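Shown next, in structure tokens, is the structure this report addresses.
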Amino acid sequence: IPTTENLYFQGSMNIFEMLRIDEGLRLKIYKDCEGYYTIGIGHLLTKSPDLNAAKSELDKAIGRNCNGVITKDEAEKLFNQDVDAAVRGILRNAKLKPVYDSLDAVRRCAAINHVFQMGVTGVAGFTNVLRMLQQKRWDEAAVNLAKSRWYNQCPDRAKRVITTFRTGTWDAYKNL
């Protein structure tokens with residue numbers, strides 16, 4: 001039985017806290033599970049193997065000379081920008097918006113997370129999953145998500161998102 005504290009947990013979770021868990025928080029340029037230069041909270045700098053391109057993109061995104069290092073406040077501002085971009089990317093897209101609209105609040109967070117991670121065209125190409133979600137076929141959607149390269153090449157970053165699509169609860173984010 002959920003305790004009073006347990007019942008409060010869902011109000012502490014939102015898309016920012018969700019992606020923060022999946023992406024982590026790093027103040028220095030690093031390589032993600034696919035070897036792509038990344039910083040902050042899952043901000044992909046470039047797909048280039050050239051660290052110099054990544055640092056260039058960094059200074060562009062932050063607006064100062066960073067030399068590969070940012071502050072927590074800066075990470076958070078960039079993260080906020082990226083979350084907004086993912087939400088906007090869903091809402092303007094004729095394929096993703098109807099699916100998003102059909103989902104409950106927690107699965108909506110999973111959708112924004114999915115888009116943040118894969119980008120709009122990658123997600124919008126998941127024809128079967130999108131249909132399953134619209135039809136509330138949660139088990140099937142989750143099994144199909146678990147076939148994707150997105151999940152399989154980097155399972156720890158995607159696994160909680162898939163669980164959340166399956167359940168529409170925050171359970172995968174409890175007890176880290």
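Counting starts with 1 at the first residue shown.
Per deposition record, X-ray crystallography, 1.6 Å.
The backbone N, Cα and C atoms fix where each Cβ goes, and this holds for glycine too.
On its own chain, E23 (mutagenesis position) has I41, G42, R157 as residues at least 6 apart in sequence with a Cβ closer than 8 Å to its own Cβ. Under its mutagenesis entries, Swiss-Prot includes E23 to A, F, H, M or N (Swiss-Prot position 11) with the note: Complete loss of enzymatic activity.
Swiss-Prot gives this note for the published mutagenesis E23 to Q (Swiss-Prot position 11): Complete loss of activity.
When secondary structure is read from DSSP and collapsed to three states, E23 (mutagenesis position) falls in the helix class. The active site, proton donor/acceptor annotation in Swiss-Prot covers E23 (among others) and is backed by experimental evidence.
Swiss-Prot lists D32 to A, N, S or T (Swiss-Prot position 20) among its mutagenesis entries, and the accompanying note reads: Complete loss of enzymatic activity. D32 (mutagenesis position): 17 other CB atoms within 10 A of its CB, across all protein chains. In the three-state DSSP reading, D32 (mutagenesis position) counts as coil.
Residues or ranges marked as active site, proton donor/acceptor by Swiss-Prot: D32 (among others).
The 10 Å shell around the Cβ of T38 (mutagenesis position) contains 21 further Cβ atoms across the protein chains shown. For the mutagenesis experiment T38 to H (Swiss-Prot position 26), the note given by Swiss-Prot reads: Facilitates transglycosylation more effectively than hydrolysis; covalently bound substrate.
Packing around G42 (mutagenesis position) is summarised by its Cβ count: 23 other Cβ atoms lie within 10 angstroms of its Cβ, all protein chains included. Here the residue is the original one, while Swiss-Prot reports the published mutagenesis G42 to F (Swiss-Prot position 30) with the comment Almost complete loss of enzymatic activity. The enzyme is destabilized by 1.5 kcal/mol.
Where Swiss-Prot documents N144 to M or F (Swiss-Prot position 132) as a mutagenesis experiment, the accompanying text is: 2-fold decrease in enzymatic activity. Spatially close to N144 (mutagenesis position) yet at least six residues away along the chain are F126, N128, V129, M132, judged by Cβ distances under 8 angstroms.
In Swiss-Prot, a published mutagenesis experiment is listed as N144 to I (Swiss-Prot position 132), annotated 5-fold decrease in enzymatic activity.
For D32 (mutagenesis position) paired with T38 (mutagenesis position), the C-alpha to C-alpha distance reads 6 Å.
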